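**Student:** Mind looking over this structure? Questions follow.
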Amino acid sequence: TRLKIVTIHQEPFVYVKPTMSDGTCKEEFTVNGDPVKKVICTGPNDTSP
Amino acid sequence: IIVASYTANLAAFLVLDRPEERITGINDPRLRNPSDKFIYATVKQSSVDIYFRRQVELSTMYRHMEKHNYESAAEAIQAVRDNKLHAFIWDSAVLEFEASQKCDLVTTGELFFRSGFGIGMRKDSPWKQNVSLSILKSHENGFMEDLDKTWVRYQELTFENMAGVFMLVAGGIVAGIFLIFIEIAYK
Amino acid sequence: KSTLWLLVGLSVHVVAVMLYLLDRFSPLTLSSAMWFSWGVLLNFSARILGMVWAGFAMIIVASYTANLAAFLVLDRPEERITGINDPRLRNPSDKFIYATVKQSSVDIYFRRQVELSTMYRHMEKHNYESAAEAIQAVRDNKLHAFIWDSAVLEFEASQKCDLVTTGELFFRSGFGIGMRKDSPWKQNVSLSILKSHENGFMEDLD
Amino acid sequence: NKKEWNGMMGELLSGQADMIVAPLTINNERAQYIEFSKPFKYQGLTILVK
Amino acid sequence: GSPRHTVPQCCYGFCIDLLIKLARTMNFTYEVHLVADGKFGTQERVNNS
Amino acid sequence: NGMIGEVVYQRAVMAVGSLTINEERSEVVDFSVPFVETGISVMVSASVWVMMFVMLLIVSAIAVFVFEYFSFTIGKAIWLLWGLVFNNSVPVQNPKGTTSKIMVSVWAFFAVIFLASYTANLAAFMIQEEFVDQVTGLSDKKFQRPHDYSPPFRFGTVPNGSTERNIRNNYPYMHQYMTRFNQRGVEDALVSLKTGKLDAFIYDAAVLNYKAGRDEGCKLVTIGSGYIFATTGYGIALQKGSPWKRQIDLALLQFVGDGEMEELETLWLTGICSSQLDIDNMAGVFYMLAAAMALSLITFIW
Amino acid sequence: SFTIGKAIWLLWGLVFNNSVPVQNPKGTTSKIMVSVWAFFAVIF
Amino acid sequence: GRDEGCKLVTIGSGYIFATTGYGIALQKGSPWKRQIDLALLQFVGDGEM
Ligand SMILES: *[C@@H]1O[C@H](CO)[C@@H](O[C@@H]2O[C@H](CO)[C@@H](O)[C@H](O)[C@H]2NC(C)=O)[C@H](O)[C@H]1NC(C)=O
Ligand SMILES: *[C@@H]1O[C@H](CO)[C@@H](O)[C@H](O)[C@H]1NC(C)=O
Ligand SMILES: *[C@@H]1O[C@H](CO)[C@@H](O)[C@H](O)[C@H]1NC(C)=O
Ligand SMILES: *[C@@H]1O[C@H](CO)[C@@H](O)[C@H](O)[C@H]1NC(C)=O
Ligand SMILES: *[C@@H]1O[C@H](CO)[C@@H](O)[C@H](O)[C@H]1NC(C)=O
Ligand SMILES: *[C@@H]1O[C@H](CO)[C@@H](O)[C@H](O)[C@H]1NC(C)=O
């Protein structure tokens, strides 16, 4: 039932934002009032160099 | 007839001719034998690299684009913004959205290797038929148009050479003020 | 190988009369003021409206220069074929009449090429005997194209300037002397041909 | 002297991942080893300049 | 057009003077005549056999 | 019926020919990988004046200075100034001051280079070929009702098609308005669009692109490039459980992944395809002269 | 007062849009001819 | 055709020049001559050249 999902940091497709207070997101709207339902992902800051 | 010839050669200078900043796609012979003036590469370890590696008529560019392989596409954006590049190979709609972001980033006219983005999947698995049926159900309704409304569809004077002439006209007026006061002192 | 000017003329024939009425309403002379308006549109609020109309006259003559430049510089009549890669000849019609000499090398050369079978089926209803028949037919505009070698067509272009060739040069071939089988007149006759090649006798024949 | 994979395919084939939901360029060689789904996005290649 | 009219006329030009140069080079006499029809020649089926 | 009736009932092996892909066709058989992008389509038939005003006031102030040194051309120098920009040769005033002659000569040199640059601007506007459209989407207000706009137009598809099923599963009222507007043949609809027995037509994308690439005159013009459309692909249909499917998919990926597919598309497509018009500019001319006579009627109160 | 044949200096002088004063035209035939010639000079 | 900016310009298109051709050098009396000649005539007269 739990599916491992992995992706690459695509610039117009995968937007990564730091946490606001503690493991949370900022619920913002689009230009048409649609709230962007974010997801809690886990990843590194940059590459190995 | 002097000012008619001047109108004619200014129309020759700024209308008909053009500095060929464009490449006209992959079939540019000057990029078939590149140099240090034509700095162009792609993302390191991509499918486009293997696609150009299989084709034997794209080996020479494969000998060139291997010199400056970049990790991410944002590295290529920062390099071509800071004039470290001259051309970049990438897909269409991402560059269209970034052209909506930055107006200086302009694509070219040609379009080749019409490929497709999907979802990377495993071998024989129960997540094969139902997932593809869900994708086709997303294709058949207006959800793809809504996805285009999220990111794809949502986008974001004549002072060329005679502006300096206009500034020299203004400076000539300023100097002519003192020249006319000297002419007033003359008579 | 106009009406908008009439509308502007009717407009200014209204404008000059109403500006003379404006000048009369604002405190020999009639025709003189009309002639002054004639000198206004062509080489005191009425003077202000007249100088605004003079600005309109400059933008009208600038638009006239601009659209005559559109009329003769950028546009080009589609009278060219640009060689074998023309979709007019890949998909012919009733007004696309192209042929060659009947029972020539063009027939076999387009009969081997199976993708050129459309021209093979088209020219077989139009093949003529001699090239002079082709010249006489294309002079009366019965033809539209003619697949032929370069030298004869360039010589007839020097004769008749309306005969214009195209840009592409395909199937670079060679013309020699028709010779028999094994014979002693094959070797040193060809050596004489090569001796004609090495000197300026080809230039003399040019 | 053995050929392997890395990146998303390296994490997938090692069992560390189970479903690569990513806009990956679907090509010949990567489908020779694993099965792919039908693509959602369709676009070609082009050149970005300044 | 022509029931029987085959006459000797005058011929000159490019290939004629080329053959005159060849006859100046190689030692031979000649017999210049013309082709009967107006065709090059194709490998076409004769109507019998 | 058709190829689905031949393949599913095991009278045919596979559908090598072209076929639209939707839900129930993917339910009955298993399609291959796509090879061509074939969606659906609809075929149908502010700084110059400010600085010139500032320099106009500067020229008028210099003329006032010349008048203060040395007949009524205090504010009437503007009538000589902007009037002789346009070189229509209106008799205005003969100045005696050398200052005014030098200033008007510099202004006239600026006017000559300004008119030359304006002819260059008109040529640069004359370079471009503008593109106009009538319907800009599948959700058009024209598509709601043809009585809503002044021409009652007409739209058609091919009969018995999967596009009709997609419309009936997307917009049943569109099928209701299409029921009065049916037709039979693709080339019949082509002749109906050319002669004028049809206004717009709804079909797939690349087939109409091939028909427009071979058409005389290039009058029928597409709308967009698959942006407000279905944007699907074509593949090969095989029976469910066929062992040859993976090898056919690898063969298609080899045929696409070498540039040979682009050569085949180049072989089987065609990549082909005035007078005076200033009616918007002339309408602006008439509107500005109407505003000018309105301002004159305002100033007539004194 | 001097427009016998001196109007050539107004004819070919006002072809070129020079804004230089030359002569005051008085004949109606002269003014109509100068208007037609001025349109001819603009198109020329 | 590979010139940087088309700086060097040719003269003519073979008019007051030698106007010769290229061939395959074989030995005198070689049996492979006719086969290579017919192969070249096939390679030119099909659009492959
Ligand atoms: C030129 O053509 C003639 C006739 O085919 C040949 O000339 C003879 O060549 C042989 C040598 O093979 C000499 O011994 C003879 O003296 C030549 N002439 C005579 C009198 O027969 C040969 O084909 C060519 N020879 C040259 C000079 O190139
Ligand atoms: C997957 O698809 C089949 C066929 O439509 C259906 O019977 C089944 O319930 C679906 N669910 C699964 C197993 O994910
Ligand atoms: C040659 O042929 C033409 C056409 O058949 C004929 O009219 C003419 O009389 C003939 N002339 C001679 C000289 O035989
Ligand atoms: C003419 O033929 C004779 C035959 O003996 C030969 O010797 C001579 O070389 C020839 N002359 C020319 C011009 O070839
Ligand atoms: C045989 O018939 C064909 C039909 O085209 C014709 O072209 C050919 O001239 C005929 N052969 C002879 C000997 O006339
Ligand atoms: C569409 O299908 C119907 C049967 O449902 C048939 O009668 C009709 O002829 C078909 N349309 C065509 C091919 O004109």
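We number chain F the way Swiss-Prot does; in order, the residues shown are 494-538, 555-579, 598-800, 809-837.
Per the header of the entry, the method used was electron microscopy, 7.1 Å.
From the backbone N, Cα and C atoms, a Cβ is placed for every residue, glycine too.
Got these off Swiss-Prot a minute ago, pasting:
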BINDING   F:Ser511, F:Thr513, F:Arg518, F:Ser689, F:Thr690, F:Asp731  L-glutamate binding site
MUTAGEN   F:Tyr730 to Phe, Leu or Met  Strongly decreased sensitivity to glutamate
MUTAGEN   F:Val734 to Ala  Decreased sensitivity to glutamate
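Could you tell me the structural context for the features on the list?
**Tutor:** Of all Cβ atoms in the protein chains displayed, 21 besides its own lie within 10 Å of the Cβ of F:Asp731 (L-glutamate binding site).
The DSSP secondary structure for F:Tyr730 (mutagenesis position) is strand. For F:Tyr730 (mutagenesis position), the number of other Cβ atoms no farther than 10 Å from its own Cβ, over all displayed protein chains, is 18.
Close to F:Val734 (mutagenesis position) in the fold, though at least 6 residues off in sequence, lie F:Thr531, F:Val713, each with a CB less than 8 Å from its CB.
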**Student:** Name the residue among the binding-site residues F:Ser511, F:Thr513, F:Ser689, F:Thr690 whose Cβ has the smallest number of other Cβ atoms within 10 Å.
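**Tutor:** Result for the binding-site residues F:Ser511, F:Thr513, F:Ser689, F:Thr690: minimum number of other Cβ atoms within 10 Å at F:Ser511.
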**Student:** I'm trying to understand the geometry here, so how far is the Cα atom of F:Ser511 (L-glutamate binding site) from the Cα atom of F:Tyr730 (mutagenesis position), in Å to the nearest whole number?
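**Tutor:** F:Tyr730 (mutagenesis position) has its Cα 14 Å from the Cα of F:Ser511 (L-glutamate binding site).
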**Student:** Could you round the CA separation between F:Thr690 (L-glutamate binding site) and F:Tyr730 (mutagenesis position) to a whole angstrom and send it over?
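**Tutor:** Computed Cα spacing between F:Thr690 (L-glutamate binding site) and F:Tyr730 (mutagenesis position) is 8 Å.
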**Student:** Quick one: Cα separation, F:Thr513 (L-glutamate binding site) versus F:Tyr730 (mutagenesis position), in Å?
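**Tutor:** Just about 11 Å between their Cα atoms.
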**Student:** So how many other Cβ atoms are close to F:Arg518 (L-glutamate binding site), meaning within 10 Å of its Cβ?
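**Tutor:** Taking all protein chains shown, F:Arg518 (L-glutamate binding site) has 19 Cβ neighbours within 10 Å.
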**Student:** If you take the centroid of the Cβ atoms of F:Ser511, F:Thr513, F:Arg518, F:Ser689, F:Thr690, F:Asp731, the listed L-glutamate site, which other residues of that chain have their Cβ within 8 Å of it?
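**Tutor:** Nearby residues not in the site list: F:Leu512, F:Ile514, F:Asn515, F:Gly688.
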**Student:** Do me a favour and check the Cα-Cα span between F:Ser689 (L-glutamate binding site) and F:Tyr730 (mutagenesis position); whole Å is fine.
**Tutor:** 10
**Student:** Please report the Cα separation of F:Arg518 (L-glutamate binding site) and F:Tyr730 (mutagenesis position) in Å, rounded to an integer.
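**Tutor:** A Cα-Cα distance of 18 Å.
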